[PDB]
Amino acid sequence: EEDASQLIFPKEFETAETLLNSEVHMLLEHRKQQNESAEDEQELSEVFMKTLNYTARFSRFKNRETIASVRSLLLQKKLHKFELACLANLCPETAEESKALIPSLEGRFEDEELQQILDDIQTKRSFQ
Amino acid sequence: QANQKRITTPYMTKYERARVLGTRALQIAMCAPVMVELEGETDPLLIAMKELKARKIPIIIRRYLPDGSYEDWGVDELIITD
Amino acid sequence: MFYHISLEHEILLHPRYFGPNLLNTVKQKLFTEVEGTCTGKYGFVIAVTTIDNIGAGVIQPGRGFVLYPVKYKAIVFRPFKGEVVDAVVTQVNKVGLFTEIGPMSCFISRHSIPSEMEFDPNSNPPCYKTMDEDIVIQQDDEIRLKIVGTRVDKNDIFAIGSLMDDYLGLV
Amino acid sequence: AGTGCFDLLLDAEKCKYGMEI
């Protein structure tokens, strides 16, 4: 009953703040630092391990300050939070790809504006 | 309601006493730690009684007023008749 | 598709857990129970970031269990229909394409797969390849797919993907 | 009725004084 095309989501999730794969990787690293010390704690479930390795191999940002900078530059522009996270993790190279894969971008910014925004995020993105 | 402006009897009612005693006895019988030092007491009812006399039962009595409000009274905050 | 929301849960504590570390025991029970479970409304529960509030523990009349309502912020994985999320295929067989999106396991039948891809068991890994051999999908290879639907079976969610749309699949 | 007109709560602070835990 929901789709990213129409930007319709149930009202139960309105104040929910979405993140990136690098951000969830960082929070899981914090959790790992927490549970590595303070011993006498049971090992976490296999679902956690699967999610952790999945977000580690798909991480788009390997620097904490780069994560902060990309968060700031993505927030300074007006976009839907789920849309913003999907665009950032998908990281398209051209504006045409971003508009084709994500139909919510039709009319948000100009093609030149979208292209230059994607170029800025890619330059701030740490290639490997 | 908050601790201030509680408009209810400072005395623990006999019904509150009975239910608190039974609940605490059941908790003790289910391996709950005993707040008071027991001297050869194996009956959970008697241990709950001696905790009540010692103001040591870790129970808060929630008194519902007819308008829907409630006041949370700890057992130690209430004065027992016995 | 991961998300970060606030959830509600109720924990029944045995009286043996009363005493020091009671709230710590509540937190441990919350971690043990909530983490790893999946619900149709909220999807898979990745992990709990913080525990917001533990409500007043209501002593149930009889059976002596205290009920502690717990408010907490947790990471939840929730696929939605028509969403393209980069995935990793775990197994490949003639029946369909078996792919994984983090905790989410996805099955992609060959009916929605474009006809350019064919099944060739003669390869060293049993996988799918095209006649031009440009597009090859094998184990642990990352591919993109769109979720067409979501279904839950025995408190475990299972989704179905598709490769009908353009600019989707191997990157 | 009596013994049913009120509700009992567990005080966690007051539990932090327990013996054989």
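Per the header of the entry, the method used was electron microscopy, 2.6 Å.
The backbone N, Cα and C atoms fix where each Cβ goes, and this holds for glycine too.
In the three-state DSSP scheme, C:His14 (mutagenesis position) is classed as coil. Around the Cβ of C:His14 (mutagenesis position), 15 further Cβ atoms fall within 10 Å across all displayed protein chains. In Swiss-Prot, the entry for mutagenesis C:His14 to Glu states: Strongly reduces RNA-binding. The structure shown retains the original residue.
The note that Swiss-Prot attaches to the published mutagenesis C:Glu33 to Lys is: Strongly reduces RNA-binding. According to DSSP, C:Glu33 (mutagenesis position) sits within a helical segment.
Less than 8 angstroms from the CB of C:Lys41 (mutagenesis position) sits no same-chain residue that is six or more residues away. Listed in Swiss-Prot as a mutagenesis experiment, C:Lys41 to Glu is described as follows: Strongly reduces RNA-binding.
For C:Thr90 (mutagenesis position), the same-chain residues 6+ apart in sequence whose C-beta sits under 8 angstroms from its C-beta are C:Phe98, C:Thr99, C:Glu100, C:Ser105, C:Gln139, C:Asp140. According to Swiss-Prot, the mutagenesis experiment C:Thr90 to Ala carries the following note: Reduces RNA-binding.
Swiss-Prot gives this note for the published mutagenesis C:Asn93 to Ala: Reduces RNA-binding. Taking all protein chains in view, 13 other C-beta atoms sit within 10 angstroms of the C-beta of C:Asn93 (mutagenesis position).
Looking at Swiss-Prot, you'll find the mutagenesis C:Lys94 to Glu noted as follows: Reduces RNA-binding. Neighbour list (C:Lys94 (mutagenesis position), Cβ cut-off 8 Å, at least 6 residues apart, same chain): C:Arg110, C:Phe119.
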C:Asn93 (mutagenesis position) to C:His14 (mutagenesis position) - Cα separation in whole Å:
48
Cα-Cα, whole number of Å: C:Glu33 (mutagenesis position) versus C:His14 (mutagenesis position)?
15
